[PDB]
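Have a look at the structure below, then the notes.
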Amino acid sequence: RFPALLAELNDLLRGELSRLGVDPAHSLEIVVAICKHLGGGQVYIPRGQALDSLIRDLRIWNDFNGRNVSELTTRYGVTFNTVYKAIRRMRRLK
Amino acid sequence: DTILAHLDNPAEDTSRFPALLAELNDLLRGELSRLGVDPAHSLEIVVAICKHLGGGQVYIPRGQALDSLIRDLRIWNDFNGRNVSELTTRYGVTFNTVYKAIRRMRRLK
Amino acid sequence: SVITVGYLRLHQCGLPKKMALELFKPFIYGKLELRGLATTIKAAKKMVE
Amino acid sequence: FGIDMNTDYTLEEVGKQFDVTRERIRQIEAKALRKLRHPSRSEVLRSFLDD
Amino acid sequence: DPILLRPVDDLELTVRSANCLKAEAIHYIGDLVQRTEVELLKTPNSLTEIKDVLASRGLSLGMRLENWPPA
């Protein structure tokens, strides 16, 4: 399992480096870094729901300008209370 | 992103292995500073790692397996179909190693 | 060391710089630690080197 | 590792204390180690690499 | 005045009031303080919750401020 998995990781990493403008051939040491502080066994890296929900709400309130609550509910599939929570959260930051 | 500055501490708020891979972006952004691009782009890569590599679990080796993998990948990245001798000349390896790398590329799905 | 003549005041002696850091080296380590420019003692040793 | 103690204890020696789990304690050690590899606390530790 | 340049976030106002002013897109405390009471009552749903909170902060609507906004 591990050789093919590592190959997929490396090629996807270098493709994203090319997408980000960096040289793809700099992916290898990154996975080597992935080795040096993470080698030893198998770990589960499924979603990381925190950042995904945060970017979701960020896009939600970016779409919000003054009155699009109905459209936000229709598109993102979240009710108005979540919109209120997001607006309060963006009010917290200055 | 942009607001990622304010997100600096909330990025690891009530977090998990994201924070572990936040360490990754540290290294990544360090190399990004080494690379010359702005380090604050690192999060993009890591969130991409979450979307196209996340959802499962992977076992990681420790030794010569990754050495063979990196040698073979640096061999096969320049293959165009008619440059086997070019690979042998450039990478200082015999025809056996480059042909094995080509077979590695062929046998995958 | 060898002795030599000096303009100095009556209570002053000319100490060369090379031996000054060697003699007070532990004091340099302590002052560097308290001043915060050295994270660890061996880092201070490298710095004085 | 037996730090601050007269002796160390193996996986089976620590299993009988808290829980007999074999891979779980190993991954606990691995998680603690990778947490200690974070460049937020390990900046001072890295200096000790030369010795 | 160190309050005119501050945004409307420093009011700790009610949810209904925090929603009504977004319809007119008020971003500065000076922007709302320039607006008088005779025209802010047309929006639906506030009339009993602004004077007290503004007086607690030493401000009152209807005042005239020049060079606004100073950017």
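Residue numbering for chain B follows Swiss-Prot, covering 12-120 in order.
Any Cβ shown, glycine's included, is placed from N, Cα and C.
A coil conformation is recorded for B:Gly65 (mutagenesis position) in the three-state DSSP classification, outside any helix or strand. One entry in Swiss-Prot concerns the mutagenesis experiment B:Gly65 to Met, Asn, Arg, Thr or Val. Its note says: Complete loss of DNA-binding and transcription activation ability.
Quoted from Swiss-Prot, the note attached to the mutagenesis of B:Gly66 to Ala, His, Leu, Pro or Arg states: Complete loss of DNA-binding and transcription activation ability. Residues within less than 8 Å, Cβ to Cβ, of B:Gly66 (mutagenesis position) and separated from it by at least 6 positions along the same chain comprise none.
One mutagenesis experiment named in Swiss-Prot is B:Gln68 to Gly, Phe, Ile, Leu, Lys, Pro or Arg, and its note says Complete loss of DNA-binding and transcription activation ability. Around B:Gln68 (mutagenesis position), taking its Cβ as the centre, 11 other Cβ atoms fall within 10 Å, counting all chains.
Here B:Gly74 (mutagenesis position) comes close to no residue that lies at least six apart in sequence on the same chain with a C-beta under 8 angstroms from its C-beta. Swiss-Prot documents B:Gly74 to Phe or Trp as a published mutagenesis change and attaches the note Partial loss of DNA-binding and transcription activation ability.
Among the mutagenesis entries in Swiss-Prot is B:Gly74 to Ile, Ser, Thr or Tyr, noted as: Partial loss of DNA-binding and transcription activation ability.
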| query | Near chain D by Cβ (under 8 Å): which of the mutagenesis positions B:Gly65, B:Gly66, B:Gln68, B:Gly74? | reply | none
